[PDB]
Amino acid sequence: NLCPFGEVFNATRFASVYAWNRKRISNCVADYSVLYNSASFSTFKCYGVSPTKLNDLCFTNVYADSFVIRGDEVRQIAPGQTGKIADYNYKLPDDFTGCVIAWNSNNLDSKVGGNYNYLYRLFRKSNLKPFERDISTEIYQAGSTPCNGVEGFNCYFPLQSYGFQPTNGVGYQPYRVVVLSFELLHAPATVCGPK
Amino acid sequence: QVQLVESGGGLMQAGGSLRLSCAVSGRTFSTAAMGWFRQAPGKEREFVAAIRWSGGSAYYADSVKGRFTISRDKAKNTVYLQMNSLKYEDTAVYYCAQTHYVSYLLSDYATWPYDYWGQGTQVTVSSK
Ligand SMILES: *[C@@H]1O[C@H](CO)[C@@H](O)[C@H](O)[C@H]1NC(C)=O
């Protein structure tokens, strides 16, 4: 009854950040030590919780949000951040309690000639609310005239490919991100630490 | 990878209309845009029209704007080039191309080097 963290962290395919993936964890023992003892991660930040105290806590659900962004944007996956990722793609609440985990995925997500399969939302009329997920492809009005769903001058498609090439500087290299959220509702607490 | 197979070419009299097809198979979920290009004997390959897979907005070269129409059937993974008001200057081999590259800017699909290419279909426009 081990929690299937392997399915999240070792997934072959990861989501585009605009269309970020959420995995619900339930009905399992969570060995958090496999994550925090690991040398596979370069970012491992926990807000208002320490992965060492999770080992003797029980939750109703744990959520693992995952996507790819470029290296320079990993700082945006934090409470109170602004920028295209925090504003238009994936937003943490100001009072976030959870962990942000990232690692360089240049060996998997970059290719000679460029991998263009990972997308982000470049334009939006307003900022996302925390944990909001926008997969809409409405033509974005950038000018003073309405688009009526037709692309043209000042009337843009809202998504854009990242360009990951293995020779990119680390700031433009792909990073895989996992965000862990811990939930305790009015239900039996089915996700427990080994104690 | 995707495979592009074009059909519908042939001989037509000037003033007529013909529809070319390009069927896409393989990794069809990756499709961002489709483009049509043409190459006349002794001339360089020329962009004709592009269509974004999501939403269906179209971009045309000046030489076909108002005459040709590009459309796509997502369910059938097929793009169409409706060639109306055919002229002698339209005689060429027509090639369809696919890319998974998403640009915010539709006009970039006129100059983007695409990922996969069809085999080409001959269109010949007869006199008068
Ligand atoms: C992912 O697989 C590797 C085996 O190479 C292992 O080190 C790691 O513990 C796995 N991750 C998780 C969270 O199970």
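Chain A residue numbers are taken from Swiss-Prot; in order, the displayed residues are 334-528.
Every residue, even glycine, has its Cβ placed from backbone N, Cα and C.
According to Swiss-Prot:
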- A:334-527: domain 'BetaCoV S1-CTD' (DOMAIN)
- A:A475 to V: Increased resistance to neutralizing antibodies (MUTAGEN)
- A:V483 to A: Increased resistance to neutralizing antibodies (MUTAGEN)
- A:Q493 to Y: Reduced host ACE2-binding affinity in vitro (MUTAGEN)
- A:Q493 to N: Reduced host ACE2-binding affinity in vitro (MUTAGEN)
- A:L368 to I: In strain: Omicron/XBB.1.5, Omicron/EG.5.1 (VARIANT)
- A:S371 to L: In strain: Omicron/BA.1 (VARIANT)
- A:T376 to A: In strain: Omicron/BA.2, Omicron/BA.2.12.1, Omicron/BA.4, Omicron/BA.5, Omicron/BQ.1.1, Omicron/XBB.1.5, Omicron/EG.5.1 (VARIANT)
- A:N440 to K: In strain: Omicron/BA.1, Omicron/BA.2, Omicron/BA.2.12.1, Omicron/BA.2.75, Omicron/BA.4, Omicron/BA.5, Omicron/BQ.1.1, Omicron/XBB.1.5, Omicron/EG.5.1 (VARIANT)
- A:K444 to T: In strain: Omicron/BQ.1.1 (VARIANT)
- A:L452 to Q: In strain: Omicron/BA.2.12.1 (VARIANT)
- A:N460 to K: In strain: Omicron/BA.2.75, Omicron/BQ.1.1, Omicron/XBB.1.5, Omicron/EG.5.1 (VARIANT)
- A:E484 to K: In strain: Beta/B.1.351, Eta/B.1.525, Theta/P.3, Iota/B.1.526, B.1.1.318, Gamma/P.1, Zeta/P.2 and Mu/B.1.621; May enhance affinity to human ACE2 receptor (VARIANT)
- A:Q493 to R: In strain: Omicron/BA.1, Omicron/BA.2, Omicron/BA.2.12.1 (VARIANT)
- A:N501 to T: In strain: 19B/501T (VARIANT)
Inter-residue Cα distance where the pair is A:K444 (variant position) and A:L368 (variant position), in Å: 28
Intermolecular Cβ proximity, recorded positions A:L368, A:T376, A:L452, A:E484, A:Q493 versus chain B, under 8 Å: A:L452, A:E484, A:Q493
Entry from the recorded positions list A:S371, A:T376, A:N440, A:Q493, A:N501 having the most other CB atoms no farther than 10 A: A:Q493
Rounded Cα-Cα span from A:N440 (variant position) to A:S371 (variant position), Å: 18
Pairwise CA distance, A:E484 (variant position) versus A:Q493 (mutagenesis position), rounded so that it is a whole Å: 14
Candidate recorded positions A:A475, A:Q493, A:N501, pick with smallest Cα gap to A:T376 (variant position): A:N501
Residue among the recorded positions A:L452, A:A475 whose Cβ has the most other Cβ atoms within 10 Å: A:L452
A:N460 (variant position), number of other Cβ atoms within 10 Å: 12
By Cα-Cα distance, the member of recorded positions A:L452, A:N460, A:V483, A:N501 nearest A:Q493 (mutagenesis position): A:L452
C-alpha spacing of A:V483 (mutagenesis position) relative to A:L452 (variant position), in angstrom: 21
Count of other CB atoms lying within 10 Å of the CB belonging to A:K444 (variant position): 12
Mapped DSSP class for A:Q493 (mutagenesis position), helix or strand or coil: strand
Recorded positions compared (A:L368, A:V483) - the one with the fewest other Cβ atoms within 10 Å: A:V483
Using Cα positions only, nearest of the recorded positions to A:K444 (variant position) (A:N460, A:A475, A:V483, A:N501): A:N501
Candidates A:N440, A:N460, A:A475, A:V483 (recorded positions) - the one closest to A:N501 (variant position) by CA: A:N440
